[PDB]
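Peer 1: Before we start, here is the structure in question, set down as structure tokens.
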Amino acid sequence: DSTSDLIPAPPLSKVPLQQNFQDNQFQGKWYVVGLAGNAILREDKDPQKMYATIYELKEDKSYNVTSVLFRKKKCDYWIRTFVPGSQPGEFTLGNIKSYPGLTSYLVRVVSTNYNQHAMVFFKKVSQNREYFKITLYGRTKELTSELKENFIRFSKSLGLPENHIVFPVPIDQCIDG
Ligand SMILES: C[C@@H](CC(=O)N[C@H]1CCCCN(O)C1=O)OC(=O)[C@H](CCCCN(O)C(=O)/C=C\CCCCCCCC(=O)O)NC(=O)[C@@H]1COC(c2ccccc2O)=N1
Ligand SMILES: [Fe+3]
């Protein structure tokens, strides 16, 4: 039992796709330099720590996806599989049945130069609620003012206000591996 109110997912027509997506070049570690979405909330009192997401291409060309976060003095690892979708740069979630209440999952790479930065859009339906987020990925933990403002502009263009747009604080634990 619950009640909740969410900013609606934008139509997919407002979400560009990186042209000529190169899956081999997108591999490796990305830091989450910026975070936005309808279930993302700024918390000034206990700000979000930076985490990292590693993309490894398997032999079948799906990604093994591992996220690592520092929490409760430990490194927590989350693993999922991204299965190539309708066009290059889009993915759906492998083994969706193993996740209760999850009926829909989409990933679209919005833009990337592969060696410094990226913006990725995620949309899912979980317990019948439609969630979305955008990640600003960094090859390093810091990015230019220009790339952060572009990320803000894009997030706002999808209906998100500033208090749904977070810039996680760089840390050293867990994510420098
Ligand atoms: C626990 C707690 C705090 C936490 O540490 N969350 C992290 C875990 C580490 C990966 C980053 N991330 O998105 C988190 O949620 O999170 C939660 O209880 C719930 C419910 C949890 C349900 C399952 N879930 O949301 C997952 O994300 C499951 C596995 C994550 C690995 C997949 C690859 C991640 C790539 C995307 C990325 O780079 O961020 N999820 C969330 O709060 C966040 C906020 O919005 C979303 C979300 C929204 C739309 C689409 C995808 C989403 O993950 N998840
Ligand atoms: Fe999540």
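Numbering of chain A is taken from Swiss-Prot, so the residues present carry the numbers 22-198, in order.
Per deposition record, X-ray crystallography, 2.3 Å.
Using the three backbone atoms N, Cα and C, a Cβ is placed for every residue, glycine included.
Found this in Swiss-Prot, in case it helps:
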type	residues	note
BINDING	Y72, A73, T74, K145, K154, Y158	carboxymycobactin binding site
BINDING	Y126, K154	enterobactin binding site
MUTAGEN	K145 to A	Strongly reduced affinity for catecholate-type ferric siderophores; when associated with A-154
MUTAGEN	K154 to A	Strongly reduced affinity for catecholate-type ferric siderophores; when associated with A-145
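Buried or exposed, and what's around them? Tell me for each listed feature.
Peer 2: Following the DSSP three-state reduction, the secondary structure of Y72 (carboxymycobactin binding site) is coil. For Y72 (carboxymycobactin binding site), other Cβ atoms within 10 Å of its Cβ number 20.
In sequence order, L56, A57, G58, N59, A60, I61, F142, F143 are the residues near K154 (mutagenesis position), counting only same-chain partners six or more apart with C-beta under 8 A. Under the DSSP three-state reduction, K154 (mutagenesis position) is assigned to strand.
Of all the Cβ atoms in the protein chains shown, 19 others lie within 10 Å of the Cβ of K145 (mutagenesis position).
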Peer 1: Using C-alpha atoms only, work out the spacing between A73 (carboxymycobactin binding site) and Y126 (enterobactin binding site) and round it to an integer in Å.
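Peer 2: Pair distance, Cα basis, whole Å: 20 Å.
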Peer 1: Where ligand 1 binds, which of the recorded positions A73, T74, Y126, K145, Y158 are close by, with Cβ under 6 Å?
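Peer 2: Going through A73, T74, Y126, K145, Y158 in sequence order, those close to ligand 1 turn out to be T74, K145.
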Peer 1: Rounded to a whole angstrom, what is the C-alpha distance between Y72 (carboxymycobactin binding site) and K145 (mutagenesis position)?
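Peer 2: Each residue's Cα considered, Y72 (carboxymycobactin binding site) and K145 (mutagenesis position) end up 20 Å apart.
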